[PDB]
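K.L.:
Got a structure for you, written out below as structure tokens; questions coming shortly.
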Amino acid sequence: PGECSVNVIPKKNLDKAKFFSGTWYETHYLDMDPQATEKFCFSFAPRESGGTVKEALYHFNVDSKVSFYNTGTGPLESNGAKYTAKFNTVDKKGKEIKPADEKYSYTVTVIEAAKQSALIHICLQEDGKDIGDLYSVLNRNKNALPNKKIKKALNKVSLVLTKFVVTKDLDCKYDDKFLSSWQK
Ligand code: HEM
Ligand SMILES: NCCc1c[nH]cn1
């Protein structure tokens, strides 16, 4: 199965205003499907208001040199560090080019955040059933290494950073303006 990981614990008392601001770059990622070996770059701009998350997502396929843009929207859990979103497909100007498919959703858990670093987990689902998951280390700076608090969080769940794919070595292309201008 594409069963999502157990023991994914939301950070206690995440600072929402700090986390749900600016642009986050994935610096390391671990797709829990060992055969998912396509190289990707990822960045996003998550925002929150009134218990609803609205985020802009950017992916770049290094293997194919194709980029794609999505937006996701959903309720933030009472714990304040986990949300489940439905997503559509937009172009680089933010115009919807494909509507959200009702059967798909994803659940983001913010496991840890420290300084300019964060660690999230994403469980993808179809009709409310797991179809795969991934962990990502995030940083405000593409070239930066994670704060040690991130490693501690990985270590609590028997993961080590060396298992992760490192992105700075990849030939990434980013659309930073798409994310900078999110909700502007
Ligand atoms: C951090 C490293 C990440 C990597 C390496 C990654 C990789 C991928 C890959 C390989 C796909 C499939 C693309 C294809 O079908 O051609 C994908 C799709 C997608 N991912 Fe990610 N992802 C990451 C993070 C995230 C995060 C954090 C979110 C949500 C907050 C997210 C949401 C999505 C969405 C909405 C799609 C489109 C699915 C569809 O079109 O059916 N991803 N990503
Ligand atoms: N194993 C989950 C893959 C993925 C891609 N994008 C988001 N999640």
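Here chain A follows Swiss-Prot for its numbers: 22-205, in order, are the residues you see.
Cβ coordinates come from backbone N, Cα and C, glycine included.
Pasting the feature list from Swiss-Prot:
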MUTAGEN   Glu47 to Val  Results in the loss of the characteristic pH sensitivity of ligand binding. Reverses orientation of heme cofactor
MUTAGEN   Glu47 to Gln  Results in the loss of the characteristic pH sensitivity of ligand binding
BINDING   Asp52, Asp154  histamine binding site
BINDING   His80, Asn91  heme binding site
K.L.:
When you measure from the Cβ of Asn91 (heme binding site), which residues in the chain that are at least 6 apart have a Cβ under 8 Å away?
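P.N.:
Once residues fewer than 6 apart are set aside, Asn91 (heme binding site) is near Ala77, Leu78, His80, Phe108, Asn109, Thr110, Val111.
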K.L.:
Could you tally the C-beta atoms, other than its own, that fall within 10 angstroms of the C-beta of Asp52 (histamine binding site)?
P.N.:
18
K.L.:
Going through the recorded positions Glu47, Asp52, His80, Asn91, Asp154 in sequence order, which have a CB under 6 Å from an atom of ligand 2?
P.N.:
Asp52, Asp154
K.L.:
Near the Cβ of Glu47 (mutagenesis position), how many other Cβ atoms are there if near means within 10 Å?
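P.N.:
Here the count is 24.
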K.L.:
Across all the protein chains here, work out how many other Cβ atoms are within 10 Å of the Cβ of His80 (heme binding site).
P.N.:
15
K.L.:
State the Cα to Cα distance, in Å, between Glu47 (mutagenesis position) and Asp154 (histamine binding site), rounded to an integer.
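P.N.:
Counting only the Cα atoms, the answer is 15 Å.
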K.L.:
List every residue in the same chain as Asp154 (histamine binding site), at least 6 positions away in sequence, whose Cβ is under 8 Å from its Cβ.
P.N.:
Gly23, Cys25, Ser26, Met53, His142, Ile143, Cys144, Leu145
K.L.:
For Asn91 (heme binding site), which DSSP three-state class applies?
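P.N.:
It is in a strand.
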